[PDB]
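*Asks:* Provided herewith is a single structure, encoded as structure tokens, for subsequent inquiry.
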Amino acid sequence: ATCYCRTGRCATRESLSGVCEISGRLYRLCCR
């Protein structure tokens, strides 16, 4: 499905599914 790396909390229609990491900086992975 469709997953996004987000700096905020996942949309309520999305689930926290892991983290993204770029160059030491972390994001939530949020999948619909």
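Going by Swiss-Prot, the residues shown for chain A are 63-94, listed in order.
Cβ coordinates are placed from backbone N, Cα and C, and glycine is handled just like the others.
Mutagenesis annotation in Swiss-Prot: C67 to S, described as Prohibits tetramer formation; when associated with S-93; the structure shown retains the original residue. Quoting Swiss-Prot on the mutagenesis of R71 to A: Reduced killing of S.aureus and E.coli. Impairs antimicrobial activity against E.coli, E.aerogenes, S.aureus and B.cereus; when associated with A-90. Reduced induction of IL-8 secretion; when associated with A-90. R75 to A appears in Swiss-Prot as a mutagenesis experiment; the accompanying note says: Impairs antimicrobial activity against E.coli, E.aerogenes, S.aureus and B.cereus; when associated with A-94. Reduced induction of IL-8 secretion; when associated with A-94. Annotation of the published mutagenesis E83 to R in Swiss-Prot: Enhanced antibacterial activity against both E.coli and S.aureus. Disrupts homodimerization. Enhanced membrane binding and membrane disintegration abilities, as well further increased antibacterial activity; when associated with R-69; the original residue is retained in the structure shown. Recorded in Swiss-Prot as a mutagenesis result, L88 to A carries the remark: Reduced interaction with B.antracis lef/lethal factor. Reduced enhancement of S.flexneri infection. While the structure shown retains the original residue, Swiss-Prot records the mutagenesis experiment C92 to S with this note: Prohibits tetramer formation; when associated with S-72. Record note (Swiss-Prot), mutagenesis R94 to K: Does not impair antimicrobial activity against E.coli, E.aerogenes, S.aureus and B.cereus; when associated with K-75. Reduced induction of IL-8 secretion; when associated with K-75. The unchanged residue is displayed. Experimental mutagenesis at this site is recorded by Swiss-Prot as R94 to A, annotated: Impairs antimicrobial activity against E.coli, E.aerogenes, S.aureus and B.cereus; when associated with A-75. Reduced induction of IL-8 secretion; when associated with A-75.
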*Asks:* Cα-Cα separation of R71 (mutagenesis position) and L88 (mutagenesis position), in Å?
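*Replies:* Between the Cα atoms of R71 (mutagenesis position) and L88 (mutagenesis position), the distance comes to 12 Å.
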*Asks:* Do me a favour and check the Cα-Cα span between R94 (mutagenesis position) and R75 (mutagenesis position); whole Å is fine.
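*Replies:* Roughly 6 Å, rounded to the nearest whole number.
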*Asks:* Would you count the other CB atoms within 10 A of the CB of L88 (mutagenesis position), including those on all shown protein chains?
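*Replies:* For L88 (mutagenesis position), the 10 Å Cβ neighbour count is 11.
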*Asks:* List, in sequence order, the same-chain residues at least six positions removed whose CB sits under 8 Å from that of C67 (mutagenesis position)?
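*Replies:* Looking at Cβ-Cβ distances below 8 Å from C67 (mutagenesis position), excluding near sequence neighbours, one finds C82, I84, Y89, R90, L91, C92.
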*Asks:* Between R75 (mutagenesis position) and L88 (mutagenesis position), how far is it from one CA atom to the other, in Å?
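*Replies:* Each residue's Cα considered, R75 (mutagenesis position) and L88 (mutagenesis position) end up 21 Å apart.
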*Asks:* Under 8 Å Cβ-Cβ from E83 (mutagenesis position), six or more apart in the same chain: what's there?
*Replies:* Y89
